[PDB]
Each structure stands twice: as structure tokens, then as C-alpha cells.
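**Q** Let me begin by handing over the structure; questions about it come next.
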Amino acid sequence: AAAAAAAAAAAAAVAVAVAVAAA
Amino acid sequence: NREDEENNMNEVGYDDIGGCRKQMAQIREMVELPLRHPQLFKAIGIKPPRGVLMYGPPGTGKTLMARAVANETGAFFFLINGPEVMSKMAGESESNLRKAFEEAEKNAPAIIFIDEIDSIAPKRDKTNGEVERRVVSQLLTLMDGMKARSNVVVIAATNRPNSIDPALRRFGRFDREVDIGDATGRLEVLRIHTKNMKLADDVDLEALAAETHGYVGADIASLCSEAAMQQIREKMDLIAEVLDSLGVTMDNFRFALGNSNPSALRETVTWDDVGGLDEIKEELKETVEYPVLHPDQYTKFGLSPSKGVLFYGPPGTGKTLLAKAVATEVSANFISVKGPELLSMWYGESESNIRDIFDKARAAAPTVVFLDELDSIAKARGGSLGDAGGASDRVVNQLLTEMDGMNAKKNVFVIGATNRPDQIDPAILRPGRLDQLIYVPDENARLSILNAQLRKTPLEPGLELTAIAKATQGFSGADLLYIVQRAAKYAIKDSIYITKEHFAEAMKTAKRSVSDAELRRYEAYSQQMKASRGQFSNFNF
Amino acid sequence: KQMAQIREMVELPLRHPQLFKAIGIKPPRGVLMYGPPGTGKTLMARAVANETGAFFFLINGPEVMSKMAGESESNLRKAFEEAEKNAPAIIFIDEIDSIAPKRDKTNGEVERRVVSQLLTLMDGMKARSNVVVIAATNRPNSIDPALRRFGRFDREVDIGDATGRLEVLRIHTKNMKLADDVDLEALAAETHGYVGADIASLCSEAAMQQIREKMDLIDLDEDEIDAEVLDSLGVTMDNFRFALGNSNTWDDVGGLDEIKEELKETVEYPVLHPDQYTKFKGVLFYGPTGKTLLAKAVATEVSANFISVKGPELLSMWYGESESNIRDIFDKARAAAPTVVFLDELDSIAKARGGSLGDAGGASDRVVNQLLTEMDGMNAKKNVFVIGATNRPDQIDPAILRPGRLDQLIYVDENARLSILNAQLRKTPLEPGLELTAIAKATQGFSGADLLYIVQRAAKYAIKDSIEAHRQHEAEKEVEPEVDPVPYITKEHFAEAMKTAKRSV
Amino acid sequence: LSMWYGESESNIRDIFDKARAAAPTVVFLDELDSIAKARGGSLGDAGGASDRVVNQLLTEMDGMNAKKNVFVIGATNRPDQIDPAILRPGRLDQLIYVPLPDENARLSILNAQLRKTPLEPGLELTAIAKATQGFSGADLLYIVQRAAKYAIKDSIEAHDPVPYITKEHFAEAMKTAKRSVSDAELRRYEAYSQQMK
Ligand SMILES: Nc1ncnc2c1ncn2[C@@H]1O[C@H](COP(=O)(O)OP(=O)(O)O)[C@@H](O)[C@H]1O
Ligand SMILES: Nc1ncnc2c1ncn2[C@@H]1O[C@H](COP(=O)(O)OP(=O)(O)O)[C@@H](O)[C@H]1O
């Protein structure tokens, strides 16, 4: 007989950064 | 049959590596001395190192040397790629790395070449992904731990070795770091790449080794392959007798150099296009050609040569052409950057750009750098009391550190070119940075300018360049180029040799863009520089 | 040219292997076929396979996988060893975008394994194999650079005809009792962009329209058909005609005849053979008129490439980026040689850098210096051509109006206004009793944009009158005119639209 | 310095922690006029960052630490534009001034520069040292380099013809001199030195 299987691998997110100017 | 022999003989070897002599011999001995005889390391009572971090520009030949050592020794070359082993499934890339190490430890003492390690070593602090830190920890576990490695050496490859973990660059993992970054090596690569084909009898490799000054080594094979393709392509338009007298010639190599330009290197005339300035040409030729042609005499004398030359004067005089003409005869590169093409509104970007230009300069010796608009870069920092003033101060200090700071000054020829030398701070004009204060200021020179501009042009016996140069009376090289361009436009209008009436109708529409007071200011500055050199004579001892 | 190139690349490395070896170059390995879909790459592959008696092991993209793990590498090795075993031949790998997922956006492992297997099988071809590989793709960007590396795929063709279309028509439609008044040359001429399957869909829709024609008159009696309607069947010319119709200029610039003549002649001559020039680029328009119309007519009817940008379109409020945009624009220009870079509103970009003493002044100076150093570096090679246009020529930089960079100065009336109004009112159901010479004589210092605005206000007033008459007819029906109560734009609509018409400049 | 927010201070922390870990260590800060600028007030984002970097330096050199051996050497050319919070014992206690060399010092400099250069036996450097003033070590280097270049010129045009660089070579080289530091710039340093004294 056959059988099934569950799988949950990962995820990927995106970040936000702050910069500094010199006028 | 036959296939198993050919695939044995086509293998690479130590005879197929050129220019990387000392590092190739070093890797060869440190790999083969464990493999040829372990009794020596048993007698000395120590374990050999088991890690090589190779770094340099991409396309150098590092994996070729690793494959050559793996072919010359009874090892098993297993290739692991950087972005190939990384995946999005959790716990899968670590399983792939463990399987690769188990396969390398199962069969025989082998050599592992993991390529592009900078993609899978994000230093565990700048990254955000967990899988990258997990495979980094898997690499440190497979390289060091309880019964970590049993007679197997790993080799790495990267372009920037600073973006690796300090735990990865430790002893036992990557304990030896090899910098695989000249003309004789390029000639050796040309000789080993032109070995299996009779190109010709009158092909000289000196020009091929001197003109391709920025080729990394992986482009030389593509150059020779492109030449061998273009020869058969151009020798098949009309066609036992065809196979005789085949091969590439000098015009084939010239066409390969022209059709293909990229040198896989981040780098930005022949003594004839410049007119006049004979003593300036002689001084630049001396102070450039002597430290390149005679290093042995300079090491015999035990002194370092001069580096910096600064030009000043009116615009449209030929400073950029002079820099190209002194760069074009040596086998050096040419990085010509402009003044205001490096400043940015951010914090630190201009100094980062200065560091990248000087690093790319010192990464390929020799190299002449052409800094333009020194009055726009330096500004004689002094005091401005503002954000732009602080940015100018930081740019000037970074430039002063890159010229004479904690460096080695191997082969860097900084040449400055401005039109306002009064707005330069007295720290770049210090000797050791820009010591040569050469001033670039007639009709006899304009004759040479017109002769250098009309090099490959169909000329008329009825035109008089002396009569053209006599009616200038204070023109510039840009004005002479504008006159030549108007004459060429009139010639192509008459076509759609150069005639005399084109010049006769173009001499009236002159410009003379330089005024008189700027000439008085330049003469006053030159007279002040002459009067500052005082109480100096033949100086008998 | 591409057909001759692929014929050379499939003949010379397949018929004179001895000559190639004697020459000493073994670069030829795999060829790539990219371009827009429906151009004839599969047709060229079939013509290559049917022009040579060599072996032809066709392998499509997703037909390489199976339930068994690793079976794809065994299939690749089997195909490569069969092509090396049988004869010096050619391998066709169709739809390579499924096998090569570009290796960076994917996350699987059997795709990486089959890409590594294809890499190590394409690299492991010696001189005695004498086999080549051909590969077709749809998009030219989702390919591994390791597959595009030197050694496997370096010679790609860019397939961007009527005889092959007539051949495909005579191949398909030659198995039917067709007609007696058909000319397939006209169908091959009038069919322009079809490839392979679209002609089959055209014939299928012709058959469907023939069946629709011979159904509503002869009463097929769908319960049980007769036998007289089977033999009396013919796909006539009109069926193919409306099957093509139901499936999928320089004369437009009135006036300025000598101006467009000089412009076209000059453009043609610069891009023509350079022998005369060797023996012996740009332009700018300014005035109060149709400058962008002339740039559109150049971009359409010059038989050359065209890339146009607006004035401040390439500006970044940050630093560097605003120069990198122009840098990679000129990189795309030098890549697609020859080309025309239509810089609209040059003044907005240049602004005569001069002195401004600010962040905007520094950005303007950096933009002007980038433009000068990326335009003055154009030699006789790569033959780019910069076209500028402006309304105010006062505020343009004299550093960009210098000789050697951009020296031409094209200066850009009533008759041109009448011609512009007649070209704008081409596909419009106008009222027959209407003359535009009164609007041409009344409007003096106007422009083509405001003439279009006038025409659009007239169309809006006619549409308002039409919708009012339609709602009046609906109210009268709920409490018949023609298809449209106002089918044409009367003179009253123009006389009411010109009430609120201004000038642009 | 860095483009981003709060990264120049991470850089300073990292280098100073490296120094404290591998003690004893000598940290050579070159051109303090860039980093350690007088905080005061600049009214700008650059002013804010250039103040944050200075404050980080103060708390890293003299803060809550273990006082492990780390010697900071600063080298500047505009010491008037450095925050006095740096110029204080505990961070940078002693301000060493290096004026232009005197006669004995410059003679010693010439002898040090010609340590590994063949020279004539009878050529004393006292005359060239006494016949100069206002010069710097870089200027003496320039004179030596010009003399070497003339000697190489002679050798090449002869081509061991001229193993030693001779008196006429040195005289011709000294025919032109650099005089790097002008009195206009030197009087400011004299004023600073006397103000410190
Ligand atoms: N020193 C060398 N001698 C001979 N060939 C070289 C040398 N360095 C590079 N090459 C050639 O350059 C190509 C690329 O080098 P390789 O080491 O395979 O990869 P990479 O491009 O990563 O350096 C090879 O095909 C090889 O023939
Ligand atoms: N002596 C000369 N002989 C020939 N051409 C010259 C000479 N001096 C100047 N030119 C021409 O004048 C132009 C000067 O341009 P460039 O060197 O960029 O400017 P600048 O002289 O202001 O530094 C060059 O393109 C060059 O062709």
C-alpha cells in the first residue's frame, strides 16, 4: 500500500535599511 | 578503443600552467610531499597543512592548477560549486555537503575544490538567512572536530577573501592563503595556448605579450580560439591542398584584438599624435621608461624612483593626450578619471570610490592614473565650515593617504592635470606625491601639431601648413582640431584629397576661446614659481 | 543572412571536419536560437534535419524526467552516446528553458543535477566526435551563463519568409479538394508574421467558415446527413480571406518637404557605406510644429533601430544612479548599433550647467559631464545618432552645441497646420460640408498638440450630443432614429470646441 | 566611514575590540583631521555623523573597559581642528611636534637615505647640508632621487662605467630644489607651537 507525507521547508523575507546623506 | 587513451592524454598538467611559478611550486610541494613519501613527515613528527584559500580576480586559472595537481597526483578531483549546493529546502544543503565529504573520504585520499566560497560564507552577522549560517556551521564541522578529516585536503576559490568568516580562515581549515593575481607569464600562456597549431613562421609574440596588458589568462585562450575561428572563416569564402599552408597571421591577431575588447579586468596613440613639447616628452619618457625597463639598475643603486607628475596651464593644450602618449608605449594600463565624476551626496562614497580606484591601480602593476581637475578634487581644503567642506576635507585626506600612507608604492604613476594650481593644498604638491611641477605652455610647434593631426589624410601639394600656422597667433590644440574638423566636414560635403579652399574658408571662422588675462595669470604664476627657486646655482661642493 | 549563417554553421563543421582540424579550431560546439515566438526556429531545425542525411536525435525540454531518480542523467548520456556512436550528426534540444532554470531562482536538486549533467556532457566532446548541438529557446534571458560560457554556446543567431510561408501552405492544403479560384501567393504575401501553426489555424478557420457557409442553406439534418453534401465541398478564396481577416508614415508629416528630404538623405548617407567618408553624429531641432512627430516618423520609417527618452526621465534624486542610468542607456545604444537616441527636451537635462551652487546644480553638472563623456566617445564604429528637440534654444548648453559632438541645427505654418489637421482627422467620420482652411487661417501661433486638443473637444461635444439624443430616444421609446443621430462631427461642434482653445508655448 | 546609519561606529568597535583581544597592540590612526574633527556644530547630517563618530572614539579609548595595553598613535597635519576631548591625557596625552630638520638632523637624514647607495669617497654631504634651509625630508629625498636619475642617465649613455654617483651629478640635481613647505604655512605651525608652549 502507498502512503503520503507532509513537508514544510522554509520562507524568504525582505528587509529595509536606512542610509545617511552628506547634504 | 582509443577514446580511453585520448581522454587520458588530454588531461592537464604542470606543463599546462604558465606564470604562477612560485605559488604553483608551493602548492605542488605541499600536496605531493605527503603523497610521495609520508616517512619524511613521520621523521619530522608533524602533520602537513590541509587548506588552501585561493584569491584573486575571476578568470586566473586557479581551478586549472587544482585540476592539474589532481591529475599529476593519484587523487580524486571532486568539484563542489557555491550556488549549486545552496537550496531553499531546510536541512538539504547541509546534507549535500555531508554527502560530498563522505564521498571524498570513502574512496581514496582526494582533493576537494569548493568553488566560490564567498556566496556560502556570509560571515554569520551580515546575513539574515538561517540556511547560510547552517551551511557555514556544517563547513566548520566537516573541516574541524572529532575525527574530522582523514588524509584529505580541501581547496577553495574566491574573489574577495575578506567576506569569509574569521573562523573559516583559521588554522586547520584554510591555513594557507594564496594570492593568484605579468609579461613573461602572459608570453608563457600564449606559448602554451598556441602549442597545438602551426600558426605561421613570421608571427612575433612580443607584440602579443605587450599589447594585451590587461588580460587575466582565461581570455588568452578565447583570443587564440577567436583568431583560429576567424582565419578559417575568412579562408572559406571561395573554397588535399587546402590543409597545407594553414594558420593565423599578425592581421588575424590584430583583428582578434579589435573585434574583441573586454579584458575581464576593471580597467578604464604612439608618441606621434602629440606635437611639440620635445623636452616635456623627453622628461616624461625618462621618468616613466626607466623604472620599467631597468629595475635591476635601480635595485643596484638602491633608490626608489619618482612617481607623480602634475601639469597646469590653459585648457585645450594637450595634457590628456600627453598622458595617453606616455602611457601608450609602456605595458601599463590607463585609469583616466575625472574630477567631479566621483563626488556623491552620501557619507563616505567619494572616499570609498578613491579607495577602489587606487586598489584597482595597485592590483595591476604597472599602472598610470590620470587624475583630472585637481582644483575640483583637492580645493586646498583649509576651512569651509560646512558639510561640503567636511566632505572635501575627508576626500583630501583619503587621497593623501592613498598616495603616501601605509602603502608599498609598488608601481603607481599618478599624473595630475588641472588648470588652476593656486587652489591646491600644499600637501599634495609635497615631493613624494606630485613632485614634478611641469608647466605646459608656438608656430613651429603648431606646425608639428598640424603634422601630427594630419597623419593619415590625403593631402594636397598646394597647401602650406606654414601659412596656416603663421596666421594663428595664440591658438590652441582644440582650435586647431576645430579647424581640421571644419575642413574635413567641407571635404565630405564636396564629396557628397583635402583641398586648399576648404582651409581658406575655415580659417575665417576661428574661435580663439582663450582670453588674455588668464594668460597673464598663468605667466605670473610661472614667474612666481621661478622666483621661489632662489639662491640655487651650480652648487660646487 | 541568418539562414546563410546557420547553413554555413551546419555545413562547414559537418562536411569538412578534416579541413576544420587542419585549420586547428574546434570552437564549434552548440548553437542557440533565440528571438520572438513565431519566427521559424523549429522550421529551420526541421529544414536542417531534412537537408542532411545525418542522425537527428530530437530531445524536448521536459521530456527528460521520469519517476526513477537520476534517470535524466542516464537519458542525457544515452542521447549523447547515441549521437556520438551513429554518425557525425546534430542534436536538437528543444525548449531549453525547462532544463536550464538559470540555477539561481530554482530551489530543486534534480534540476541542478540535470544541469550539471548537461554541462559535463557538452564539455566532454572531443575532436573525433564531430557532433554539434542545436538548441531553441523562447526567452533569451533565463539561460545559465555557465551554459553560455565559451566552449558550449557562443554563436547565437537573432531571428527577428514569404517563400517558406507559401511552402508551408502548399504542404498543408495540398490534401484537400480545395477550390478552382485560389491563389496561395496572395495568402503568402498578405500573411506576414505567422509561423508553422498559425497557417494551420488559418486553414482550420477557413474550413470552419466554409462549414458555416454550407450549413444554413442545405439543411444537414443533424439526425442523419445525406450524401450530396460530402462531395460538394470547397474552401473558396473568401473563406481564407475572412479567416485571415478574423485572426491574429513619411506621408503622415504634411509640409516641411525639403526639411524631411534633407533629414532623410543625411541620415541615410551617414549610415551608408563609409568608403567615401574615409577617402575624404547627431542633430537638434528648435522652434515654436511637429518635432516629436518627425521623431516618430524617423522611429517608424527609417529602417533602423530607435530608442527615445524624455527629458527628466533619466534623473535620480540620489547620486551616481542618475549617471548610471545614462551610462547603461548608452551601453544599450552601443550594444544595438546602429541606433538613434531621441533625447526629448534637451534643455531640461542640460540646463547650461554654468553655475547653480547647490545639490541640484551638482546633479546637473554631473549629468552634463556624463552626457559629454558618453557622447564624445563615439567613434566611426557603432554609428549611433543622437536626436535632440526643444522649444527654447536659449537654455541649452553651449558645451553641448559645440562642433564635434552635435553641430547640426534644424530650424522648424498655415499649410502645415492644415496638413496636420487633415492627418489628425484621417480616421474620423467628418461631416462632408466642412472646411478646415478657416481654422487654419484663424489659428496662427498654435501647435499640433493644441490642434489635437481642439479636435478632442469637438469629439467630446459630438459625443455629448450623441448621448443626449440617445437618451432622448430611449425616453421616447419608454414613454426610431438611425444608427447614430449625429454620425459625423458638424461645424457647430468645431465652433463650440474652438471657444476654449489656447496656445501651448 | 560608511554609507549607512550606525555602521562607522560598528567599524570602530570592531577594530578596537580586535586591538584589545590581541594585546599588546599599536593602533595607528592616520590623519585624525578626518575622523576626530571638532564636534561643535555643523547643522547637517554629515555634522551628526561626524559627531557620532567622535563620540564613539571618546567612549572607546576612555570608557568602561579593562585598560588593556593598546597604544593609539595619531598623525595629523591640522591639529587645531581636532576635538579637545581627544587632546587630553588618558587618550592622547603627549603632542609631539616635528619641525623642519636642523643642520645636523638633515645631514643625518641624508646619511640615512644614502645608507645603501654607492657614493664617492671624497664627497662630503656637509656642503649640501649647509647650503640649504627650510627643507624637509621629502625634499632631501627628491634631491637624492634626481641625483640617482642623472647617474642612471650617465650610465645608460655610456652603455660598469660609473658605479658611483658623483659630485657633478649631485650638483646638477641640486640645481633645482623643491622647497615643499612655504613660510606662509610654516608660520601657522610656529604660532601653534608657541601657543601650546
Ligand atoms: N596559467 C594558465 N595557463 C594556461 N591556461 C590558463 C592559465 N590560466 C588560465 N588558463 C585558461 O583559462 C581558462 C579558465 O581557467 P580556469 O582555471 O579553468 O577557470 P577560471 O576562469 O575560474 O580561472 C582555462 O580554460 C585555461 O585554459
Ligand atoms: N601638441 C598637440 N598636437 C596635436 N594635437 C594636440 C596638441 N595639443 C592639443 N591637441 C589636441 O587638442 C585636444 C586637447 O584635448 P584635451 O587633452 O582633452 O584637453 P586639455 O589640452 O585642455 O587638457 C586634443 O584632442 C588634441 O587632439
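Quick note: numbers on chain B are straight from Swiss-Prot, i.e. 200-380, 383-440, 449-477, 484-656, 659-713, 752-796, in order.
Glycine residues also receive a Cβ, built from the backbone N, Cα and C atoms like all the rest.
As annotated by Swiss-Prot, ATP 1 binding site applies to B:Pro257, B:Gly258, B:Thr259, B:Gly260, B:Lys261, B:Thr262, B:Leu263, B:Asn358, B:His394. According to Swiss-Prot, the ATP 2 binding site annotation covers B:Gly531, B:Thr532, B:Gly533, B:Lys534, B:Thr535, B:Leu536, on the basis of similarity to another entry. Among the mutagenesis results in Swiss-Prot, B:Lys261 to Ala has the note: Moderate reduction in growth rate. The residue drawn here is the original one. Record note (Swiss-Prot), mutagenesis B:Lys261 to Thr: Probable loss of ATP binding. Complete loss of catalytic activity. The unchanged residue is displayed. While the structure shown retains the original residue, Swiss-Prot records the mutagenesis experiment B:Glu315 to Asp with this note: Severe loss of catalytic activity without affecting cooperativity between the 2 ATP-binding regions. Slight reduction in growth rate. One entry in Swiss-Prot concerns the mutagenesis experiment B:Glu315 to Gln. Its note says: Severe loss of catalytic activity and cooperativity between the 2 ATP-binding regions. Lethal. Restores cell growth; when associated with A-358; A-369; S-471; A-471 or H-475. For the mutagenesis of B:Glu315 to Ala, Swiss-Prot gives this note: Moderate reduction in growth rate. The structure shown keeps the original residue. Among the sequence features in Swiss-Prot, the mutagenesis site B:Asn358 to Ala is noted as follows: Slight reduction in growth rate. Restores cell growth; when associated with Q-315. Where Swiss-Prot documents B:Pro471 to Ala or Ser as a mutagenesis experiment, the accompanying text is: Restores cell growth; when associated with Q-315. In Swiss-Prot, a published mutagenesis experiment is listed as B:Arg475 to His, annotated Restores cell growth; when associated with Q-315. Quoting Swiss-Prot on the mutagenesis of B:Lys534 to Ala or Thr: Severe loss of catalytic activity. Lethal.
I would like each feature placed in context: is it buried or exposed, what are its neighbours, and how far apart are things?
**A** When Cβ atoms from all protein chains are considered, those within 10 Å of B:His394 (ATP 1 binding site) total 18, not counting its own. The DSSP secondary structure for B:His394 (ATP 1 binding site) is helix.
In the three-state DSSP scheme, B:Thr535 (ATP 2 binding site) falls into the helix class. In the shown protein chains, 14 other C-beta atoms lie within 10 A of the C-beta of B:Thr535 (ATP 2 binding site).
Annotation for B:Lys261 (mutagenesis position): same-chain Cβ neighbours under 8 Å, separated by at least 6 residues, are B:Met253, B:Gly255, B:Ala356, B:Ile379.
Under DSSP, B:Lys261 (mutagenesis position) is assigned to a helix (H, G or I) in the three-state scheme.
Counting only residues at least six positions away in the same chain, the Cβ atoms of B:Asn280, B:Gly281, B:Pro282, B:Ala356, B:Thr357 sit under 8 Å from the Cβ of B:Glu315 (mutagenesis position).
DSSP assigns B:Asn358 (mutagenesis position) to coil, not to a helix or a strand.
Under 8 Å, Cβ to Cβ, and six or more positions away along its own chain, B:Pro471 (mutagenesis position) finds B:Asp420. According to DSSP, B:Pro471 (mutagenesis position) sits in a coil region rather than a helix or strand.
There are 13 other CB atoms within 10 A of the CB of B:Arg475 (mutagenesis position), with all protein chains counted.
Cβ neighbour count for B:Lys534 (mutagenesis position) (all protein chains, 10 Å cutoff from its Cβ): 23.
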**Q** What is the total of other Cβ atoms whose distance to the Cβ of B:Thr259 (ATP 1 binding site) is within 10 Å?
**A** 21
**Q** Using the Cβ centroid of B:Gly531, B:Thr532, B:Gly533, B:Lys534, B:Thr535, B:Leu536 as the reference point for the ATP 2 site, which residues of the same chain not in that list have Cβ within 8 Å?
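**A** Other same-chain residues near the ATP 2 site: B:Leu537, B:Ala632, B:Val655, B:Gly694.
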**Q** In sequence order, which same-chain residues at least six apart have a C-beta under 8 angstroms from B:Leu263 (ATP 1 binding site)?
**A** B:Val211, B:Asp215, B:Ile216
**Q** If you measure every Cα to Cα distance among B:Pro257, B:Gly258, B:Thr259, B:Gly260, B:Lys261, B:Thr262, B:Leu263, B:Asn358, B:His394, the residues said to bind ATP 1, what is the biggest one in Å?
**A** 25
**Q** Using Cβ-Cβ distances, find the residues under 8 Å from B:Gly531 (ATP 2 binding site) that belong to the same chain and are at least 6 apart in sequence, listing them in sequence order.
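**A** Looking at Cβ-Cβ distances below 8 Å from B:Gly531 (ATP 2 binding site), excluding near sequence neighbours, one finds B:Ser693, B:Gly694, B:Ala695, B:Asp696, B:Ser768, B:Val769.
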**Q** Of the recorded positions B:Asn358, B:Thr532, B:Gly533, B:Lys534, B:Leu536, which one sits closest to B:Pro257 (ATP 1 binding site) when you measure Cα to Cα?
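**A** Closest recorded candidate to B:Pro257 (ATP 1 binding site) by Cα: B:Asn358.
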**Q** Here are some recorded positions: B:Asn358, B:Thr532. Which one has the most Cβ atoms within 10 Å of its Cβ?
**A** B:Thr532
**Q** Spatially speaking, which of the recorded positions B:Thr259, B:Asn358, B:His394, B:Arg475 is closest to B:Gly533 (ATP 2 binding site)? Use C-alpha to C-alpha, please.
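**A** Checking each of B:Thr259, B:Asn358, B:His394, B:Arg475 against B:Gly533 (ATP 2 binding site), the shortest Cα distance is to B:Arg475.
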**Q** Please identify, among the recorded positions B:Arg475, B:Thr532, B:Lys534, B:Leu536, the one with the smallest Cα-Cα distance to B:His394 (ATP 1 binding site).
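**A** Answer for the nearest of the recorded positions: B:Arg475.
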**Q** Cβ under 6 Å from ligand 2: which of the recorded positions B:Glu315, B:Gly531, B:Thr532, B:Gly533, B:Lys534, B:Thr535 qualify?
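**A** Checking each Cβ against ligand 2, the ones under 6 Å are B:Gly531, B:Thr532, B:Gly533, B:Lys534, B:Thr535.
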**Q** Cβ under 6 Å from ligand 1: which of the binding-site residues B:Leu263, B:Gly533, B:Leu536 qualify?
**A** B:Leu263
